[PDB]
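Just below is one structure, and these are the notes that go with it.
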Amino acid sequence: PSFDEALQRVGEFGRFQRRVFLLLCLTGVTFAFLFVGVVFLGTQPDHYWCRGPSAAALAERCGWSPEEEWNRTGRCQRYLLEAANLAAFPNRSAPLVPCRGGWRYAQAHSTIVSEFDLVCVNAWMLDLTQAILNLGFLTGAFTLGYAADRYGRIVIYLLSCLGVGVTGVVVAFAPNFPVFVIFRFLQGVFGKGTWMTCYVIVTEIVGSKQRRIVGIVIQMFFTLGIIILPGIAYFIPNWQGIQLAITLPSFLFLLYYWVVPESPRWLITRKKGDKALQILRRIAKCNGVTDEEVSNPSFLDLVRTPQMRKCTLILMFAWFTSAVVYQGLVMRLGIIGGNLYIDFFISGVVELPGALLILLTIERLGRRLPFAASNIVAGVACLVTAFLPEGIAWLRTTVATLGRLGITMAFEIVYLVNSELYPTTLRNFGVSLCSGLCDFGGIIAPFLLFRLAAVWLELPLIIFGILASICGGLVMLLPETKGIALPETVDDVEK
């Protein structure tokens, strides 16, 4: 309780904590860049085709542009002039033959598809990048939680920032596909640590009050990164340029070092004490206990107390359900506006009003009610999209978008309440352990969607709606985490 009085004497919001807030929100923006920017990596080429050695030789000796070459001849099989022994075919009597390799591309924009030749039979492994990135997210969460709890928050934050920067530079200059995949897996490993660590530190540094502003505003910065990603993607077209621009700000964030102290409350576990008091004194620019050391956290110790176990299980299931429901709704949406950049910009922009509603609502009504309402709205939208007369009304897309907004609002509220729920020691371990489960949902979603859609078109939507509708009990079983600051050690289970 003296720590609460310590923050009362100096803290809450000052100039220092505001500057730290903006500085870490920058890292949130960069993590948002990393999480989605693959959709602008390897955008599908307008035309792709394969040519034989004779066709390539004659094309080079005549020097025509790829556009007319594709026009006269994307297809995965090509005619062969070798069998024949300005049109090459007089009457297309030459048979067509499938090609194992040698295909080229026509569009001038640079994509990972052009460099790594991910088309035809290799078009399978374009989503392999998705799976590997999400698996890297999962494993990086799982291990970096323990890494950041064993050491301090700031050291692991800085190390993860350096790792993200260097692995991104390596990926930008990957010579072959296996190197690209391995180092992008590693980038996903390190990328998960930065976001979780920055969220936990910015939650710890502020007191019990105005913590909801902290969480919701950093989520708004994540959404801002999503919104602004089309800007850089459109302005600089080259793949290498886009990845370089995404990854270099990690070094600038690595420049922090002495700017941001790790956490007073992290060190108040009688690990250091004197360093904590020094940090508090350094905080107080404007104005002039003892317990058993948890030390290394244990995964089994993460689930040992019935209330602790209940919180862990409900949080994990909510994460997984949100992931699968969001994937289903996004697949249902398709394309809006006829443009990729415009669609992405609109999708990002419409995310903000939900965040504003959350920011204005959490204090008055708590946190359980808006979260339950968001999940219920998502489930009802899923069911309504499933059952309606053949989609003869323009309300399919509106209902799907409304459900997506509801599930994103739930995604934002859960990421905060997850942070408050866990103890101080287990905080960065328990958090990102559930994000591991949402990453697992992300990897498993396409297979489940295809399998269920094989049986019936609207079965996945029905299942997702039921999963979302379970929230009525799922989140009602939570303790509302209102005005109780952040629980210390095993005092999480008092409620």
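In chain A, numbers come from Swiss-Prot; the residues present are 2-74, 88-99, 114-316, 328-534, in order.
Placed from the backbone N, Cα and C atoms, the Cβ positions cover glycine too.
Feature annotations, courtesy of Swiss-Prot:
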MUTAGEN   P289 to A  Decreased TEA uptake
MUTAGEN   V363 to F  Decreased TEA uptake
MUTAGEN   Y380 to F  Decreased TEA uptake
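Annotated features taken from Swiss-Prot, shown on the structure.
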{"residue": "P289", "record": "mutagenesis position", "DSSP class": "coil"}
{"residue": "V363", "record": "mutagenesis position", "DSSP class": "helix"}
{"residue": "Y380", "record": "mutagenesis position", "DSSP class": "helix"}
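A Cα-Cα distance of 24 Å separates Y380 (mutagenesis position) from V363 (mutagenesis position). If you take the Cα of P289 (mutagenesis position) and the Cα of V363 (mutagenesis position), they are about 37 angstrom apart, rounded to a whole number. Remark: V363 (mutagenesis position) has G480, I483, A484, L487, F503, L506 as non-local neighbours, by Cβ distance under 8 Å and separation of at least 6 in sequence. Across the 14-residue gap left unmodelled in the deposited entry, the distance from the Cα of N99 to the Cα of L114 comes to 16 Å. Within 10 Å of the Cβ of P289 (mutagenesis position) there are 22 other Cβ atoms, across all protein chains. Chain break remark: 13 residues absent between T74 and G88, end-to-end distance 10 Å (Cα atoms, rounded to whole Å). In the structure as shown, the Cβ atom of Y380 (mutagenesis position) sits within 10 Å of 14 other Cβ atoms. For the unresolved segment of 11 residues bounded by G316 and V328, the separation of the terminal Cα atoms comes to 22 Å.
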